[PDB]
Each structure stands twice: as C-alpha cells, then as structure tokens.
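To start, the structure itself, in structure tokens.
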Amino acid sequence: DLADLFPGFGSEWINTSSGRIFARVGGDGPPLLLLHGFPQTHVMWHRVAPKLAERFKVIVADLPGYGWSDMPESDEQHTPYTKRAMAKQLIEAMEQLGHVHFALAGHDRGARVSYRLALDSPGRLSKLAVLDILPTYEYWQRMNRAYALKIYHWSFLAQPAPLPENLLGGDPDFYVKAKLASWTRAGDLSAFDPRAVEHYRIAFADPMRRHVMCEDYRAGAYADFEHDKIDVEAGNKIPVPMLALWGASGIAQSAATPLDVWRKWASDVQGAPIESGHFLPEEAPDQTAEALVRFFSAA
Amino acid sequence: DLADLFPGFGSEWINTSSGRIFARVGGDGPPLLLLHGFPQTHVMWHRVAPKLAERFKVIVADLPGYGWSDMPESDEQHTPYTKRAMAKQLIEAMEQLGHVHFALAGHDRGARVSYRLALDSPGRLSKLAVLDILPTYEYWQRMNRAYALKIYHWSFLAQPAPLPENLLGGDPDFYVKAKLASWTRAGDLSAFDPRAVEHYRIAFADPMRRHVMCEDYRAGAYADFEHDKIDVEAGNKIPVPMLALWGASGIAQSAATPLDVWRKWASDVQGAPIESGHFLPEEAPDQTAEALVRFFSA
C-alpha cells in the first residue's frame, strides 16, 4: 500500500532504449525534470513538486534502475549506472515526451546525473539546479580521513559485488533508514513523510534495486570520476545557468565551500545554502521550493 | 570443531588487568611475541611459529578482544582497543610470564599494536618486526580515492555503532572469507589452511567479537591516529631495531613504499618485500619465517 504523494500528478512509464523511466508528471508550463538520489525515489520531491507544478510541467522521474524505473543490466564498467549513461537515458525519456530543452533539478545521485547531463549535452538544458552535491570528482579529490569517514559509503558501496550487496541483504530496512536518518539535520526520520519513507524502504527491500544502487556507487568511484576528471582537467565548464543549493548540515558543505567548487565547474552558477541536512526538498521543502521556483522562473 | 594448529605448543590464559589474553606458547629461548591482525586470530602464525619456536620462546597471542582473549568493555573513545591500550595490556601479559624485554612481530592490527608498543615503551622490545603495515597515521594521511577504495573497511568499520556491526551481521561468513581472500595474492582462500579459516570464521561468527573489531577500527580512525600524529609531530622515532616486511601485492604497498615510510618512523629499520598478498605468514610462510628468524636471531 504505497501512498500516492503527488495527488493530481499523472504517472508515465517512458520507454527508452535502456528501459522504462517511471515518472510522475504534473503541472504545465516549461518542462522541469526532477531527479532524486540515493536511497530515495522520485517521491522525495513530493513536498516541493506541487509548488513547482504551479509554474512548470514537472516531471518527477525515478532514476534509471531506481524506484519503478527499469533496471538495465549492468556490466563490468557499470555503464548504465554511470551518470553519463543515466543522463543519456533521461535525455531519451524527455525526448519521448517532446522535451528536447528542459529545466533540470537533481538531488544527490540525480544531481550527479544532472551536472553530467549539462556537461555532455548542455544544449538540452535551459537551467540546472543541483541540490547538496559537489561533482563526484571533488568528493574523491577531497577524500581525506575526515571525509572518508563522513562519506564512507562512497567507498563501501563501491566495493566489488557482491560484498556491499551481501551485507546490505541481511537487514535492508536498517541501512536505508540509517542513511535517511544520518544525513538529515535532526539525525532521525522526523523530516520525512512516513509514507515517503515507506517508498524508500520498499525500493530498498528489492535486492536488485540494492544492487543497482551499488552499481551507481561503483560508477561513482570509477567511470563517473573518470568522466569528471576529464572535464575538470580539460577546464570544461557547465555553460548552463545553474543553481547550487546545499544544506548547511548537508554532505556537500562538509567537503568544501560549495559555491567556490561549483564556480570551477560552471560558468554561471548561483548558490544558496539552506538550513537543512542533505535532504533539502524534504527537510526544507518551502525554502527549497522557493529557491527552485525563483531560479527556474527567472528570465 | 577447531583444530590445534600448533602441535606441542602450550595454551596459556594470561591474566591482565583488562582481561585474559589467550596465547599458544612454544619453544624456548628468548621470548618472541607474535600478534595477529584482522580478521584473524593467533592461528595465522601456525605455519611460521614452529620455525620460530626452534630458536625462541614463541608466544602466539590473541589480541585483546580477538580470538579467545577476553573482550574488555569498550567506551566512547574505544580506549581498550586503541593500540596504546592493547600494547599496555600485552606488556602486562608478557610481565605475567616474566617477559619484560622481548622480541615482537605483528601482522596487520597486531603490527599496529607493535609499533605503538615500540613508540610508547621501547625498552620492552629487543627487536620489532611489522608485517604488511604502515603506521596508521600514514594510511590516513595518504587517504585518497585509491586508498579509500582499497582500504574502505578503515572507514566502514569505524562508522559509529551499530552501523558496521549490523551490516557485518548480514553475512559474516561471507565477510570474513571475502576479506581473507581478497587480500591474498591468489584472490581466493587457497593460501589458507582450511582449519585456520575455520578459526577465523568462528571468531567472526560472534557478534561481540565483530563489535570488538569495529572498536579496533574506530580506535584506528580516532585515538590511534591522534597518538601517531603526536609522535610524527614530535618527530618521535622507534629506536628498536625493526624489520618491515610487506607483501608484493599487499596493503602496505599502495599509497607508499614501505621501507621509505618506516624509515621516517624508525631509526633502524630494514625491510624486504615478500612474494605475497597481505597474509605473509600464511601466503609465504617459508619466506616470512626465514626473514623473521634471520632478523630475530641476528
């Protein structure tokens, strides 16, 4: 009995070459794609998407392999779960709806898809917002003792299969709830709608879904890092106007001052901290939504 | 169902103020303490201890909290599982045997005890051998993407309880075997005696033992690091003659070149690579034993 947290939003299964993308679709106006991250699904947007749907055609997609999206089989390079591939697949998905130029906001892994999309295919984006991330390269480049402890899961989940999978399998509920809780400002589940938590827990309960998340992290440790490294060492910058939002108690600001980092990656970036842990649209829905509305509706 | 892998060694429960240390004891001659690491017990020495026992009184001890040694209650700073506390406990154990001046070889966590012992209490040691480690400080200082992925368990096991404990409980047999196999040159369990693997497996099957191991890694992320840091910053060197052995395809090699690193930490160090993964005494027992004998006899 998973709750419908987007009342009045439609549901779309979008075929792509790499599998169907599930999305909730609501609103009208310029298209805005919202991408969640780990260990969540598209429902993390349920508190901000209605506000967004007042001004935008809001497409709230499950990432490839997450939620109700199909799970492409991975390979030794974790290709389908690299952000490059996810971006390409979501470009396909949006093209299926006739959106070849759209606004994009991503959180967490979804934000990594988003800035990778902006780097690979900037012509697809009108504007980009990334929530509580720095590029994957920067996390790895800032991987000292303190940060290795803080985001241990970057290296734990990237261990070769089936090591993370086997450990996660014993008590999946514990781990998904732990990560949800530990990255909030409060350190518990209070920020989350209980119905949303149930979506996250149910997705996490599927061993294939967990495997996909590890593949995501494996891509994050390897190919994603390599792709970022190429761009940063080539001085490739995102040319799409972008908003970097991060939680004052979130992960991004632990590594570095987020705006300074993003100004290295992006030629036109504005940013704002939000008093929030990592889960900006759930911990700080009003502030997050206002920031996104302000940013995306600015001409 | 545990094999005795040290025929002719005695079995000693050594009382200390923090709990008992289990030891197999064999041989005669100068005392030589052998300290295992993670995720093993003293039985990892089962192939090299007999050769050492030809010339030394070999004491093959389970680290505090590991194997059959008692598990002192930890605290919010993981104090009893800091290498400084383990070293103090092992020193007390050795004093119970009347050994106040002994040779010491450690592997993995046991080697971290050992060089910490050497820094804190160098008068206790005639000679030190460390097997396939760099100082804990060095691992954390060289922390980068490559190392974070390779020794992910340094940050994973150091997560606050009960996160690692809970995950480790998801498949402990898998986890201990995976650690054993993945750090060998072969990549599988073939370098190990199956009866030793069984010792490692049964110790790891105990949640309280696994908790101890997480306490050891939490110590290694916090106080052990801080203790090392003081020594580095003060330029404290190990004055004990020491041997650093490392596996050609081991942990210590990766991030740094082990002899050069240890030379920053010790005034009198020699070293040699052993054609081995991490588990030198089991993957390469003849070479390891030879090297130890030669160093400890000299």
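Chain B is numbered as in Swiss-Prot, which gives 3-300 for the residues shown.
Note: Cβ is positioned from N, Cα and C throughout, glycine not excepted.
Going by Swiss-Prot, these are the annotated features:
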- B:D110: active site, nucleophile (ACT_SITE)
- B:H280: active site, proton acceptor (ACT_SITE)
- B:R111, B:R114, B:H155, B:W156, B:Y219: fluoroacetate binding site (BINDING)
- B:32-270: domain 'AB hydrolase-1' (DOMAIN)
- B:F40 to A: Reduced catalytic rate. Minor effect on substrate affinity (MUTAGEN)
- B:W156 to H: Reduced catalytic rate. Reduced substrate affinity (MUTAGEN)
- B:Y219 to F: Reduced catalytic rate. Minor effect on substrate affinity (MUTAGEN)
- B:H280 to N: Abolishes hydrolysis of covalent reaction intermediate (MUTAGEN)
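For the pair B:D110 (active site, nucleophile) and B:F40 (mutagenesis position), the Cα-Cα distance reads 6 Å. The recorded positions shown are B:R111, B:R114, B:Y219, B:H280; of these, the one with its CA atom nearest the CA of B:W156 (mutagenesis position) is B:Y219. The fluoroacetate site is set by B:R111, B:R114, B:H155, B:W156, B:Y219; from the centre of their CB atoms, other residues of the chain with a CB within 8 Å are B:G39, B:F40, B:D110, B:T138, B:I153, B:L159, B:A160, B:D218, B:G222. Distance from the CA of B:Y219 (mutagenesis position) to the CA of B:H155 (fluoroacetate binding site) is 8 Å. Comparing B:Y219 (mutagenesis position) with B:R111 (fluoroacetate binding site), their Cα atoms are 9 Å apart once rounded. Whole-number maximum of the Cα to Cα distances across the fluoroacetate-binding residues B:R111, B:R114, B:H155, B:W156, B:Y219: 16 angstrom. For the pair B:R111 (fluoroacetate binding site) and B:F40 (mutagenesis position), the C-alpha distance works out to 6 angstrom.
In this entry, nothing among the recorded positions B:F40, B:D110, B:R111, B:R114, B:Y219, B:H280 has a C-beta under 8 A from a C-beta of chain A. Following the DSSP three-state reduction, the secondary structure of B:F40 (mutagenesis position) is coil. In the three-state DSSP classification, B:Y219 (mutagenesis position) falls within a helix.
Within its own chain, B:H280 (mutagenesis position) has B:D110, B:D134, B:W185, B:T186, B:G249, B:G252, B:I253 as residues 6 or more apart in sequence whose C-beta sits under 8 angstroms from its own. Of all the binding-site residues listed (B:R111, B:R114, B:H155), B:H155 has the fewest other CB atoms within 10 A of its CB. Per-site Cβ counts within 10 Å over the recorded positions B:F40, B:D110, B:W156 peak at B:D110.
A simple way to gauge crowding: the CB of B:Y219 (mutagenesis position) has 23 other CB atoms within 10 angstroms, across all the protein chains here. The two recorded residues B:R114 (fluoroacetate binding site) and B:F40 (mutagenesis position) have their Cα atoms spaced 11 Å from each other.
B:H280 (mutagenesis position) carries neither a helix nor a strand DSSP state and counts as coil.
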